[PDB]
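Undergrad: Handing you a structure now.
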Amino acid sequence: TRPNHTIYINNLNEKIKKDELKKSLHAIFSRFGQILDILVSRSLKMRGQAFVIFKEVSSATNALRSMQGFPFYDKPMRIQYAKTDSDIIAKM
RNA sequence: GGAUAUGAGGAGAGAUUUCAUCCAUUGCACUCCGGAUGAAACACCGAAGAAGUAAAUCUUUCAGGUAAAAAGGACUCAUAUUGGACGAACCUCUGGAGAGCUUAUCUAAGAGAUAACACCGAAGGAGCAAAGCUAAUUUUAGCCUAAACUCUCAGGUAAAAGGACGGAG
Ligand SMILES: [Mg+2]
Ligand SMILES: [Mg+2]
Ligand SMILES: [Mg+2]
Ligand SMILES: [Mg+2]
Ligand SMILES: [Mg+2]
Ligand SMILES: [Mg+2]
Ligand SMILES: [Mg+2]
Ligand SMILES: [Mg+2]
Ligand SMILES: [Mg+2]
Ligand SMILES: [Mg+2]
Ligand SMILES: [Mg+2]
Ligand SMILES: [Mg+2]
Ligand SMILES: [Mg+2]
């Protein structure tokens, strides 16, 4: 849990369409900064989880510190900093 | 060999894609990747029954099926029962699938012979399962072991021939 561009969100409802989930997240987080991508899947290992990459660390933090435990789909969002970006930012 | 019983062997082809609920999962990734049932969308198979035919495994795929398992399974063998040894071999007719009409050379070269790679499974051919019979304690060792399974020595991948199987006198 050490400041990063990408942040990790989990304990979110495990019955949503990967597309329609990607929707709601982009809709909620874009108001904090430039959302580069929302990585999500429905694989057993990566269920009920999501990532959101920002261009600047400062947008990742302001979203984190603010949107925490926010009631989203009858689940309190649990957000925290990632491990490593692995995109245009990391290795570039 | 038939017909029921039961034990045993028995192939093909989507571990597809959407979707409804149940069972698990708090999980830190940057190829898309958990089960259990159901209901649909094309794709595919030939081995319950079924329907065309004289009948059929040929042939249609309505029903049925599409990792292993599980169930299913034309056929195959073994005990038990019933009986026919005038649907039982033999002989004639004929329906009968699969997969290279690939290249080299012999003489003239799409044919055939021979080698080569690539296959197929239905003459023929080898190998087994339960049972069976021996035998040194659950262990068990052995030999005996059907088949369209298994394999592919011979055999076959355009026609002709062949052809397990089926029916017609
Ligand atoms: Mg059986
Ligand atoms: Mg745990
Ligand atoms: Mg058939
Ligand atoms: Mg018939
Ligand atoms: Mg059908
Ligand atoms: Mg039949
Ligand atoms: Mg065969
Ligand atoms: Mg033999
Ligand atoms: Mg035996
Ligand atoms: Mg041979
Ligand atoms: Mg021919
Ligand atoms: Mg003949
Ligand atoms: Mg044979």
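Residues 6-97, in that order, are what chain A shows, numbered as in Swiss-Prot.
Per the header: X-ray crystallography, 3.5 Å.
Keep in mind that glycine also has a Cβ here, set from the backbone N, Cα and C atoms.
Straight out of Swiss-Prot:
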MUTAGEN   A:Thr11 to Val  Abolishes RNA binding
MUTAGEN   A:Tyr13 to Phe  Substantially reduces RNA binding
MUTAGEN   A:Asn15 to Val  Abolishes RNA binding
MUTAGEN   A:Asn16 to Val  Substantially reduces RNA binding
MUTAGEN   A:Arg52 to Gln  Abolishes RNA binding
Undergrad: Going by DSSP, is A:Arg52 (mutagenesis position) sitting in a helix, a strand, or coil?
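TA: The residue in question, A:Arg52 (mutagenesis position), is coil (DSSP, three-state).
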Undergrad: Find, among the mutagenesis positions listed as A:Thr11, A:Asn15, A:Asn16, the one whose Cβ has the highest number of other Cβ atoms within 10 Å in the structure shown.
TA: A:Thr11
Undergrad: Given the mutagenesis positions A:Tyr13, A:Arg52, which one's Cβ is surrounded by the fewest other Cβ atoms within 10 Å?
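TA: Per-residue Cβ counts within 10 Å for the mutagenesis positions A:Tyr13, A:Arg52 bottom out at A:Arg52.
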Undergrad: If I take the alpha carbons of A:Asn16 (mutagenesis position) and A:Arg52 (mutagenesis position), what is the distance between them in whole Å?
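TA: So the Cα of A:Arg52 (mutagenesis position) lies 9 Å away from that of A:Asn16 (mutagenesis position).
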